Each structure stands twice: as structure tokens, then as C-alpha cells.
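Contents: one structure, followed by commentary.
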Amino acid sequence: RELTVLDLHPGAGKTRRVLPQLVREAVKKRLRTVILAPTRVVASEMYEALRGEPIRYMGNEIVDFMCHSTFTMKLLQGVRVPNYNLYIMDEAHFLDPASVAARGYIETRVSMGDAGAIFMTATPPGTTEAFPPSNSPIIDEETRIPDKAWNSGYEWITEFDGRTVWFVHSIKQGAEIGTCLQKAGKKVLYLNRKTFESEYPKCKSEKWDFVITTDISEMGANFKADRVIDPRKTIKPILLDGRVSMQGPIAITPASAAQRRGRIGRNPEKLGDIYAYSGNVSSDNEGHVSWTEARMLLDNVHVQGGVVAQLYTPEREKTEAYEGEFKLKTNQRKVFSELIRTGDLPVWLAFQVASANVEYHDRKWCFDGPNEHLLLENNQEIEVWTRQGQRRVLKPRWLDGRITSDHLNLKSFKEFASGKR
């Protein structure tokens, strides 16, 4: 039937209350259903909320549940995916290109009349409110926030008896801020994609004064906190002159800012909660490779009885690509899908390699580019050791700034270039 968008503000219980209602209805109506979580952590949260329900996690069951990226990767790999009657997408504002492609694919099956869909999120695509409702009033305090260690000033930060979640634009920024806070006698927990599964539980089992987080905590994380500090900065990959570069710190989106603030003001009986913020929000993000990458994904997804999925309607404004531009042949597509899935390469970079007819196991492109593609970290080249073992430096045929944007990306690419994956 229909694509229903339910805007439900942070704390409204999308997962804990609304999702079970939706599931019970779909089970009763005998609708063949998929539930799409943005992350593995949300996935487990949903599981807990949905115990007893006949759900298939990725008896008999007509309801499946998996991540956005799993969904669109299955579609890319051409492994059969059910012709679901109902698609429920959680956190449908998520800008990960796999989420953007899933939206477009889902809206297509709806427009073709194969299915109905429900998109859930506080901040629907096309909408722009940085200060959504909350369970309890939030004090919004525009203020000056340090971007680095400080020796003096900023006493509003440290003279605070409650718990604060501070969003940083990078793991690196988090280390320098967190360390300054620890030197000031504060107990800090660091949350990023490396540290999350072990450190996040500690937010419940330990006493803490600050959580220093990257944007990983914008959706997957519930804190019992009194304050969020949010400089509203990110670093984003921008496509320019046939290469991807990290540009920032730049303003975050209204959706992200709403998610960040949405960490507090969630107990109806608790009034003191503060959102201490600085800077603007921005929807000017067409330069972000993310949108190009969505099209690279979607151009390579088959739709039975239909044609190339366009992006979700309010997101079509984000790209100027023509239908089928990024479509690959069968074998290039396999390479492309595995460069992403197993290689852990960013989508745009995987695309460059695959469309150049490079085979998946052939890593020579990681070393034989022009000198202008010499990768640097801490201002120095990165010497690696391939499968045979002698002196090569990282210098890819195609330049994607994400390779060296943090230590997790760099280590993953060194492993890839060495032929480990």
C-alpha cells in the first residue's frame, strides 16, 4: 500500500514501545515483513524489545530483521531477498550510503505496488528541525566550547555536578579533550567504533563524569546523563576533482544535532537537562561523496519486474547522476561488492578499482599511483609489506582521504594493501 513516515522524537520509544505495536499488527495481518536497524547495537536493542515475537534475526516467522548495510549488500550481491509486503526502516535519516540506497530501493517496491513501508526517525529526510520535542524540557545554552586542551577558562564545563556526553568530530579530538578532563580529576569514558562494545556497558556499571564520543552515539546509545556538550562539528568525505578528501571541521546536519541533543531531556520527571552547543547546522551536503556512493550502490541492485531504483524522493535533490551511470557488469560488480564487504573499502574507492577491471586479489593499485597520491600520516609516508615482503609505500591509483582519516581506517587499508583480506 503506502510509505508511511512516522516522525517520533528522541525518547518517544520508537524501539521499546512503537516497534512492538507495529510488529504485532504485521504479524496479525500476516504481512511478510523486514525490520531494518542502522547498527548491530540497535539490532540487539530491538531483539530485547521484541522477545516472544516470531522474528527471524540476521519456529517459522514471517518477520525478518537485519541491518541497513546487510540488506543492501545482499541486494548488491544478488542473493535472493524476499519480496516483503512490509518494510520497517528504523533511523531512516541515517546518511550511510547503504541506508540511502535501501530507502530508494524500498520506495521503489512501494511505488511498484509490491509493498508498504514505514520509515521511523526523529528527523525525516527533507525536514530540518535541530530542536525536536523531548520527554522533558531541555535548556538550550549557546556557548563557547574548546576544540582542544585548555589550561584556563571554561569553568562551566568542569564546575558541573552531573554527567555529560561530549560529542567530538574525531577520535583524535576526543583523546586530547578527554585527557584534559582526566587531568582535571574527571572520570571519562571514550566511545568510538573501536571502543564501544566494551566501554558503552561501563556507562551503566561504572561511575563517570564525562563520555567523550564520536558520532557513533548519535543513534545507538542511551545514557542517563544531565548534559550534552556539542560543538556541532564533523569531518566529512568530499568528492572533488576525481578524489575524496576529508574536509572539516564543518557544521553537522540538523538531524545529527537533534540526535546529539536528543541524548538528554528524556526523563519526564527530571527538569535540569542542558544542551550546551555552539555553531550552526547545515543541509548543504551535496558535495559529500555519500550521495554518489548511494547511486553506485543503487545502480547495481536488481529490481525484479522493475527498473533502477531512484533515491528516496526528498533525497533525489542530493545527486545529479543519470539512471544507470554507475551500473557495473557481473564480474566488476562482484569485485565492487567484495572490495566493500570484505576489503572494507569506502564505496567510491571500491567503485574506482572495480570499474578499472582490477581483480579483487590484485593489490598493486595500492602502490603504483602518481607521487601526488603518496599517503601521509603524522606527516610521514607509510611503508607497508606485501605478500612477498619488500619496501613499498602507500600510494594508491585513486585517492580517498578516508584511508588515513583515523587509525582504524589506516590499519584496515594497510591490511588490505598487504593482501590480508
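The residues of chain A that appear here are 1679-1736, 1746-2108 by Swiss-Prot count, in order.
This deposition comes from X-ray crystallography, 2.1 Å.
Every residue, even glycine, has its Cβ placed from backbone N, Cα and C.
Taking Cβ-Cβ distances under 8 Å and a sequence gap of 6 or more within the same chain, the neighbours of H1687 (ATP binding site) are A1809, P1819, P1820, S1821, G1949. Under the heading ATP binding site, Swiss-Prot lists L1686, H1687, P1688, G1689, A1690, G1691, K1692, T1693.
Among the mutagenesis results in Swiss-Prot, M1724 to T has the note: Severe decrease in helicase activity. The residue drawn here is the original one. Secondary structure at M1724 (mutagenesis position), taken from DSSP and collapsed to helix, strand or coil, is helix.
Neighbours of the ATP site: apart from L1686, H1687, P1688, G1689, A1690, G1691, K1692, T1693, residues of the same chain with C-beta atoms within 8 angstroms of the site's C-beta centroid are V1696, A1809. Between the listed recorded positions, namely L1686, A1690, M1724, the fewest other CB atoms within 10 angstroms of a CB are found at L1686. Each of the binding-site residues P1688, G1689, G1691 was scored by the other Cβ atoms within 10 Å of its Cβ; the lowest score goes to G1691. Across the fold, the C-alpha of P1688 (ATP binding site) and the C-alpha of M1724 (mutagenesis position) stand 16 Å from each other.
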